[PDB]
Amino acid sequence: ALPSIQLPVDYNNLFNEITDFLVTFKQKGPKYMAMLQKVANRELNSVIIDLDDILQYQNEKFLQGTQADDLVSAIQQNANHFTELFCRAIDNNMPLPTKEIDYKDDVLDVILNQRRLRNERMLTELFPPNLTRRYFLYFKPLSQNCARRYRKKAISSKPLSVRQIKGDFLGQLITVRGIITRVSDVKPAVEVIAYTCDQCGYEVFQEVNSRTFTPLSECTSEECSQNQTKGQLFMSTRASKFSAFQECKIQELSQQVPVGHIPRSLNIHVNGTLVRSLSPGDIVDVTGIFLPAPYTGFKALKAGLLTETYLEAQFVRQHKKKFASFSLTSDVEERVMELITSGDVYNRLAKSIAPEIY
Amino acid sequence: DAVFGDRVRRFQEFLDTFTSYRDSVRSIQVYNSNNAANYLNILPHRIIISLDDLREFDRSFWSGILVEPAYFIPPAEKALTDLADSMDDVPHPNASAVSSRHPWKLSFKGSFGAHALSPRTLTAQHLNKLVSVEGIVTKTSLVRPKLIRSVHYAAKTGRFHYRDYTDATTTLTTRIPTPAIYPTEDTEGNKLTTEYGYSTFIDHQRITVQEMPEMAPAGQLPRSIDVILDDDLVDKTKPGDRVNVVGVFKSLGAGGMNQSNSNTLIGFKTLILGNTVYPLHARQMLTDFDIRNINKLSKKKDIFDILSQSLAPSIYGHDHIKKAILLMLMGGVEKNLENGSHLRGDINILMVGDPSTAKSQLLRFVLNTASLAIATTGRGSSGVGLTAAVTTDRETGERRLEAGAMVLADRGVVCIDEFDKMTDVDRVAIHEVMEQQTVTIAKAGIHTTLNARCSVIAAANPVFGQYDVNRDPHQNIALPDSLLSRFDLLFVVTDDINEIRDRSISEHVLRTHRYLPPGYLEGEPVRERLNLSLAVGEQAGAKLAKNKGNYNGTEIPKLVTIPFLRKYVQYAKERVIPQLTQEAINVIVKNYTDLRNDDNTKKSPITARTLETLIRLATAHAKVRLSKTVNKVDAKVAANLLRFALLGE
DNA sequence: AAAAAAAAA
Ligand SMILES: Nc1ncnc2c1ncn2[C@@H]1O[C@H](COP(=O)(O)OP(=O)(O)OP(=O)(O)O)[C@@H](O)[C@H]1O
Ligand SMILES: [Mg+2]
Ligand SMILES: [Zn+2]
């Protein structure tokens, strides 16, 4: 069947270390407790985790002979599994709301409360956590000075070009640099899909992560599980959970292209609150996860092992420059005071446009 | 069965006999280890064996490789992998990087004999045999990764599973095909999550190579063959580059032998799995005594005249044209500014004259002697396809740009004949490119700026059959003033009738046609030859065999051979970047002012561009004598050349 | 998407 191999990585100790770091970290008290508290009060909408914090915490705790392994290396070698571990750990230690909440507006929670008041009244289904989650997990790449602080070569970053990325970088966390040319619109995408069951008790749920989805035909309701059908299951748009989806592509800069070559492209997917954070025609450096995508979407029954690849966005620096719409600020106020004190200005401005032409 | 073990141990004995490959493996290991954790280049796990030594050691194994590589190469690479696994010493390895299991695939060099073929010569009886094919790259595909071995994990078991996939084009030996279905369930039903970062992916690219048009049968078109190469060397060379590819030529696919056939007239598919690639270039390196010769010759007072006279010895006259060609092939340095944008760096030459004055021949010589150049004619080209084209890929089904005529000639030189006879519309492409050395394409949803910093040389004949000296220069040339103003130098050539020069050129041309190839009699015509004996090729300073260059004695002044001149220009274009001084500045400004206010008839009007041309020529002449600073003599010679090219002696 | 032939302005 499937032969087995041994790897030096075991996730139990890593999960315990993750919990210890998330509970004990001191940079106000714990930062990671305050942000979770703000999430609980329905104030924050996204979570950012700084790998530099983990690196420095491990480096300073290595002074005592307790730590045995490194976690940022495992993050670099694999990311999505650690995303799942992080969301599980966060949901495990989610704090209590210390503030009032406008509880009537949460239609999803009202619907789930009605479902519970139905099911547990008769003495209930364990809803998956991703349906109940409200936050989003994002990562932040390290900084080169932090790496220079220590002897270890925990570098990452290094904004490779589009063509410099090769096949062995799949699954890691990488940074790319280039110009954005095409940005698509915002379109909602499903995360958890729910079906109404025609008053047959609990409403069956389904979860799909692939880009292709298939619906249900029969349900596990007890009276529907009876020897004759009781109502056809239907998909309910209100109960299901959605997420914003957007895709773009990035072009290599004219500087980095070797002579006699045509610049290449790279697709990129962005989900969550980072949607609409980039515009066509700018120089950026995106950090994210480099993931494969099946070729079966084209459905040609060819390319038995060839597959397409894309990047998943995690953090972006807009870079370039800002016009700012001449927003008023003190510094430019003293600058225009200097200009006023400069006296006649138009001749100087004419002199200052193109000194190259005489 | 045991034949695999016997072959493996025979190859182990062969590797034990020759100690060079072990040294290479140790060097690559220590270099990789040093690159690992010391404050980006990584050497791929590939080694090249010279099968001449293998033939000198064991003829049976050599013949087995050269006849049936399928049953011989895998044991050899297995033995190499085992030797590497025994030699290396890494007591503290990583986790994801230790599972690469790269088989250390090989490369070959040496004499092949009857297996060094051409794309036309490949036939049925050469199948399943290691071969080396020569040709020119015509097109390439995109670099797409493909999967080999996937790693799976289940939370409950804690045991990481792995499944290995192989395709027809992945391995030499045909095995049972495997679909790309991801295993998501264990034998006991445990859920398996695919683990990225531990699986294996390798690059994939397909290229096509065709036989050279020169060595083709009369009245026949060139034919092409396709090459698959992966892992290393995946993005080497480019379209328009002479290559020699060594690999295994094998068939693949059912080819309609199953029920899918619609007619009985079905042929199989043939394809070559490349093992290594080499650049032909009809070599490009320089030795220590080469440097000594270059320096001692550059210390001479008359280097520029010798080099100018060394170009096309069979062309009589046109001395300053040869000098301009020499300055053009190794032109001035490019200047860039954070505020001044871009400054053009090379020089363009245009020639116009009456028929039969040796313009096309000199252009062909420049094409032959240049490091990189592309041949183009005005009538047989279209501007839309001359810069970029949109075509659909057969594999992916998408549409991607194809490089045009001068995009392939980036940082090279483009030679165009019948420039005046080209359609006016296509000229706009030149108007686009020569302006800023950048072509922008925007069509069918593709937006990209392509770099093209090539230099263009053109030759065109005047509107009339023969040049009219008594007429206006503008009305003698069909091209508009806008493009004529860009070209740095305008040269007009006429064959004035003079009995003395007629006699001299007549005896020279008659001397040329009485020539005999060495070692060949005069009674029979020139016959074709085979390739070099080696498929792959490779006391000091006391010989001067091909240094002095005076192969035959006919004049007191010296002459140098072409390959040494190519070596000289290669050295000069890289090792020297000169700077200018105020002494040359004084001469430049003085001669510019004198030329501009002389107020006499001239062939072409001048402007600020001519001074910039003078500066570029001064830089080029500062490069020609291998100096880091510009001397006023360079300014003087540039001024003299310009005055000839604009006034005439 | 790009090359090449034909009738009308
Ligand atoms: N100075 C010369 N020395 C030797 N051969 C010469 C010289 N001038 C002309 N010829 C000869 O003139 C012939 C004409 O060649 P070619 O057509 O290339 O010349 P061209 O001047 O470029 O002509 P065109 O304008 O018709 O293209 C060639 O065979 C060449 O050898
Ligand atoms: Mg000619
Ligand atoms: Zn029902």
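Following Swiss-Prot, chain B shows residues 18-56, 89-331, 339-594, 630-740, kept in their order.
The header says electron microscopy, 3.7 Å.
Using the three backbone atoms N, Cα and C, a Cβ is placed for every residue, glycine included.
The feature domain 'MCM' is assigned by Swiss-Prot to B:359-566.
The ATP binding site annotation in Swiss-Prot covers B:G409, B:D410, B:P411, B:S412, B:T413, B:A414, B:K415, B:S416 and rests on sequence analysis. Shown in sequence order, B:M407, B:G409, B:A515, B:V549 are the residues of the chain, 6+ apart in sequence, with a C-beta less than 8 angstroms from the C-beta of B:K415 (mutagenesis position).
DSSP assigns B:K415 (mutagenesis position) to coil, not to a helix or a strand. Quoting Swiss-Prot on the mutagenesis of B:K415 to A: No effect on MCM2-7 complex helicase activity. Loss of MCM2-7 complex helicase activity; when associated with MCM5 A-422. Reduces MCM2-7 complex helicase activity; when associated with MCM2 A-549.
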Largest tally of Cβ atoms lying within 10 Å of a Cβ, found at which of the binding-site residues B:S412, B:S416: B:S416
Cβ neighbours of B:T413 (ATP binding site) where a neighbour is any other Cβ within 10 Å: 19
Least surrounded among the binding-site residues, given as B:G409, B:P411, when other CB atoms within 10 Å are counted: B:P411
Among B:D410, B:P411, B:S416, the binding-site residues whose C-beta sits under 6 Å from ligand 2: B:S416
Structural state of B:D410 (ATP binding site), classified by DSSP into three states: coil
Contacting binding-site residues, sequence order - B:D410, B:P411, B:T413 vs ligand 1, Cβ under 6 Å: B:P411, B:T413
